[PDB]
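Chemist: After the structure tokens below, expect a handful of questions from me.
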Amino acid sequence: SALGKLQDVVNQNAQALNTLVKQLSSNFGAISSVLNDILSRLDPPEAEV
Amino acid sequence: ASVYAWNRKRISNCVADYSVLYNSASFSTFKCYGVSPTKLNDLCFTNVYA
């Protein structure tokens, strides 16, 4: 634990990046979190929404 | 079937050509939701119910 001060910095940034990546799996109200799935199913008039 | 007792047909393990239906002149209504009628042949489903 002696170098906890340096490890904490590493952990905070690694955690922030992991959180940022995980957010790509969220739908945010969309039919799918996967952009390619939306594009393969819908035409622009609906896909854009 | 009567609408109160509608008939469900399960479709699986097959090739689904939806252009035969969509490009038909014999239907008065053909409305798709959650999917574009012109992209159906590019998609794969885990099940279709008619």
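Numbering, chain A: per Swiss-Prot, residues 943-991 in sequence.
Even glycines carry a Cβ here, placed using N, Cα and C.
For reference, Swiss-Prot lists these features for the protein:
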type    : residues        : note
VARIANT : A:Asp950 to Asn : In strain: Delta/B.1.617.2, Mu/B.1.621
VARIANT : A:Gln954 to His : In strain: Omicron/BA.1, Omicron/BA.2, Omicron/BA.2.12.1, Omicron/BA.2.75, Omicron/BA.4, Omicron/BA.5, Omicron/BQ.1.1, Omicron/XBB.1.5, Omicron/EG.5.1
VARIANT : A:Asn969 to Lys : In strain: Omicron/BA.1, Omicron/BA.2, Omicron/BA.2.12.1, Omicron/BA.2.75, Omicron/BA.4, Omicron/BA.5, Omicron/BQ.1.1, Omicron/XBB.1.5, Omicron/EG.5.1
VARIANT : A:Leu981 to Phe : In strain: Omicron/BA.1
VARIANT : A:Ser982 to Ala : In strain: Alpha/B.1.1.7
Chemist: Ranking the variant positions A:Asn969, A:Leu981 by other Cβ atoms within 10 Å, which is at the bottom?
Modeler: A:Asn969
Chemist: For A:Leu981 (variant position), which of the variant positions A:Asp950, A:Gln954, A:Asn969 has the nearest Cα in space?
Modeler: A:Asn969
Chemist: Around the C-beta of A:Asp950 (variant position), how many further C-beta atoms are within 10 angstroms, looking at every protein chain?
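Modeler: Its Cβ shell of radius 10 Å holds 10 other Cβ atoms.
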Chemist: Judged by the number of other CB atoms within 10 angstroms, which among A:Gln954, A:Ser982 is the least packed of the variant positions?
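Modeler: Taking A:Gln954, A:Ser982 as the variant positions, the minimal 10 Å Cβ count falls on A:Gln954.
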Chemist: For A:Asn969 (variant position), what is the secondary structure by DSSP, using just helix, strand and coil?
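Modeler: The three-state answer is coil.
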Chemist: Would you mind reading off the Cα separation of A:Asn969 (variant position) from A:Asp950 (variant position), to the nearest angstrom?
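Modeler: A Cα-Cα distance of 31 Å.
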Chemist: Express the distance between the Cα positions of A:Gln954 (variant position) and A:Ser982 (variant position) as a whole number of Å.
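Modeler: Spelling it out, the Cα of A:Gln954 (variant position) and the Cα of A:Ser982 (variant position) are 37 Å apart.
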Chemist: Can you list which of the variant positions A:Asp950, A:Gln954, A:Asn969, A:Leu981, A:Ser982 come closer than 8 Å to chain B, going by CB to CB distance?
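Modeler: The variant positions close to chain B are A:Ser982.
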